Amino acid sequence: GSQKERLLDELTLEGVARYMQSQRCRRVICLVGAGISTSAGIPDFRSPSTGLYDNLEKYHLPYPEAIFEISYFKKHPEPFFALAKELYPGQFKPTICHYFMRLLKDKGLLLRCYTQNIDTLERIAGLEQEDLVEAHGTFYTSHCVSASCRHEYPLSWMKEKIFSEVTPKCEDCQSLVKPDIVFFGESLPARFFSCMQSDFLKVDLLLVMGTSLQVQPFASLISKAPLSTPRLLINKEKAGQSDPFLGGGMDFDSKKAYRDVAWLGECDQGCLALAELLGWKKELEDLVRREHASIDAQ
Amino acid sequence: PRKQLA
Ligand SMILES: NC(=O)c1ccc[n+]([C@@H]2O[C@H](COP(=O)([O-])OP(=O)(O)OC[C@H]3O[C@@H](n4cnc5c(N)ncnc54)[C@H](O)[C@@H]3O)[C@@H](O)[C@H]2O)c1
Ligand SMILES: *C(=S)CCCCCCCCCCCC
Ligand SMILES: [Zn+2]
């Protein structure tokens, strides 16, 4: 129920690892964001210096957030597509942290991965539609915005549009073709909610990686878990703690902290370190090396 | 509910 038991023998990465290899822990949900794709060459939003929010004056823009709002995008779709060309990676290579989640899947521990990212790196690492909630959509597909025809286009088609700097318009009806991402101001995909109502009824561990937990309703997921579900954050910086002035969230440090753990560093390093404790380090090394080699050969 | 910053 709502009893706040202490399931981890100690609020550390080693405590989480022993819990992951006990019998109580059979369903794991990952919540991930842009931090886990920065070492794949896709920059943050809010990280000072790197993050996009510091790097977008050049966009004739009245509000550094407007380039991701649906309202602004309806009026002026060009800056987004211009920004999309800048950021489009030359090669899609998922990170160690991505591959840690594919290890979760391969070992039957992955109940679901909820991602805020739209870069398709979860799928390239081998997470299937049954494993994934792309909470903010994806670049992988695109649709005519006209309610009358909503023709679908593949990333191959959208990429050439963006690289040829020509605004994507629909071959059937000449309306705008928008990548299948959830802009700020749009409604999250239905499957987000149907998964959320069911997944969080029996998750045994939350793995929060590479997200500042500042976009809603995604950030609210950490509170859907039952009160005794251990929660591990792997992130550059602590996140998800209740504001002192503002049901609340992460509790790493207070006297009544009992299940939240913050491993601070690179998501790739933190997943490397967790895998070591689990005896998966070599297993993780071969998988990343093999898949990077396969991708490097394309 | 919709995608919103905070
Ligand atoms: N890869 C993508 O698809 C992408 C990229 C940028 C922004 N966005 C979108 O903008 C919004 C930003 O939300 P967000 O919380 O995911 O990103 P954010 O910019 O708000 O924060 C990312 C979090 O991860 C940390 N971080 C960054 N790099 C890290 C690393 N190598 N290792 C460990 N921690 C790292 C950051 O300090 C931060 O806490 C999201 O909704 C997302 O949809 C997506
Ligand atoms: C929700 S916050 C969606 C935000 C959109 C992020 C913009 C990502 C730029 C496109 C990256 C190109 C990779 C295919
Ligand atoms: Zn059309």
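In order, the residues displayed for chain A correspond to 52-297, 304-355 in Swiss-Prot numbering, which applies throughout.
Header lists the method as X-ray crystallography, 2.2 Å.
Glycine too: its Cβ is placed from the backbone N, Cα and C atoms.
Here the residue is the original one, but Swiss-Prot notes a mutagenesis experiment at this spot, A:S53 to A: Reduces deacetylase activity. Residue density at A:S53 (mutagenesis position): 6 other Cβ atoms are found within 10 A of its Cβ, drawing on all protein chains shown.
Following the DSSP three-state reduction, the secondary structure of A:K287 (NAD(+) binding site) is coil. According to Swiss-Prot, the feature NAD(+) binding site maps to A:85-89, A:95-97, A:167-170, A:262-263, A:286-288, A:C324.
DSSP assigns A:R97 (mutagenesis position) to coil, not to a helix or a strand. The mutagenesis experiment A:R97 to A is recorded by Swiss-Prot, whose note states: No effect on deacetylase activity.
The Cβ of A:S98 (mutagenesis position) lies under 8 Å from the Cβ of A:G86, A:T89, A:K287, each of these being in the same chain and 6 or more residues away along the sequence. According to Swiss-Prot, the experimentally introduced change A:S98 to A is described as follows: Inhibits deacetylase activity.
The mutagenesis experiment A:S100 to A is recorded by Swiss-Prot, whose note states: Reduces deacetylase activity. The C-beta environment of A:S100 (mutagenesis position), restricted to residues of the same chain at least 6 apart in sequence and closer than 8 Å, is empty.
Sequence-distant neighbours of A:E116 (mutagenesis position): residues of the same chain at least 6 apart with a C-beta under 8 Å from its C-beta are A:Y104, A:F235. Here Swiss-Prot notes a mutagenesis experiment, A:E116 to A, with the remark: Reduces binding for the peptide inhibitor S2iL5.
Using a 10 Å Cβ-Cβ cutoff, A:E120 (mutagenesis position) registers 18 neighbours. A:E120 (mutagenesis position) carries a strand DSSP state (E or B). According to Swiss-Prot, the mutagenesis experiment A:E120 to A carries this note: Reduces binding for the peptide inhibitor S2iL5.
A:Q167 (mutagenesis position) falls within neither a helix nor a strand when secondary structure is assigned with DSSP, and so counts as coil. For A:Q167 to A, Swiss-Prot lists a mutagenesis experiment annotated as follows: Reduces deacetylase activity. Inhibits the block of entry to chromosome condensation and subsequent hyperploidy cell formation in response to mitotic stress; when associated with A-168 and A-187.
Under mutagenesis, Swiss-Prot gives A:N168 to A with this note: Abolishes deacetylation of alpha-tubulin. Inhibits deacetylation of histone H3 at 'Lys-18'. Inhibits the block of entry to chromosome condensation and subsequent hyperploidy cell formation in response to mitotic stress; when associated with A-167 and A-187.
Recorded in Swiss-Prot as a mutagenesis result, A:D170 to A or N carries the remark: Reduces deacetylase activity. Using a 10 Å Cβ-Cβ cutoff, A:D170 (mutagenesis position) registers 23 neighbours.
According to Swiss-Prot, the active site, proton acceptor annotation covers A:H187, on the basis of sequence analysis. With a cut-off of 8 Å between CB atoms and residues at least 6 apart in sequence, the same chain places A:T166, A:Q167, A:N168, A:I169, A:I232, A:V233, A:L239, A:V266, A:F269 near A:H187 (active site, proton acceptor), listed in sequence order.
DSSP assigns A:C224 (Zn(2+) binding site) to coil in the three-state reduction, outside any helix or strand. Neighbour density for A:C224 (Zn(2+) binding site): within 10 A of its CB lie 13 other CB atoms from the protein chains shown. Swiss-Prot lists A:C195, A:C200, A:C221, A:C224 with the feature Zn(2+) binding site.
For the recorded site, A:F244 (mutagenesis position), the DSSP three-state label reads helix. The annotation that Swiss-Prot gives for the mutagenesis experiment A:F244 to A reads: Strongly reduces binding for the peptide inhibitor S2iL5.
Recorded in Swiss-Prot as a mutagenesis result, A:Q265 to A carries the remark: Reduces binding for the peptide inhibitor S2iL5. Taking Cβ-Cβ distances under 8 Å and a sequence separation of 6 or more, the neighbours of A:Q265 (mutagenesis position) in its chain are A:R97, A:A290.
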- Message: I'd like to verify something. Among the recorded positions A:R97, A:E116, A:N168, A:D170, A:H187, which ones have a C-beta closer than 6 angstroms to some atom of ligand 2?
- Response: A:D170, A:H187
- Among the recorded positions A:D170, A:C195, A:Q265, which have a Cβ atom lying under 6 Å from any atom of ligand 3? A:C195
- Item | Rounded Cα-Cα span from A:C224 (Zn(2+) binding site) to A:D170 (mutagenesis position), Å | 27
- Item | Candidates from A:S98, A:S100, A:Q167, A:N168, A:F244, A:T262 close to chain B, where recorded positions are judged by Cβ under 8 Å | none
- Hey, which of the recorded positions A:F96, A:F244 is the loneliest by Cβ count within 10 Å? A:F244
- Query: Just the number: how many Å between the Cα atoms of A:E120 (mutagenesis position) and A:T262 (NAD(+) binding site)?
  - Reply: 19
- Message: Distance between the Cα atoms of A:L297 and A:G304, in Å as an integer, please; the 6 residues between them are unmodelled.
- Response: 11
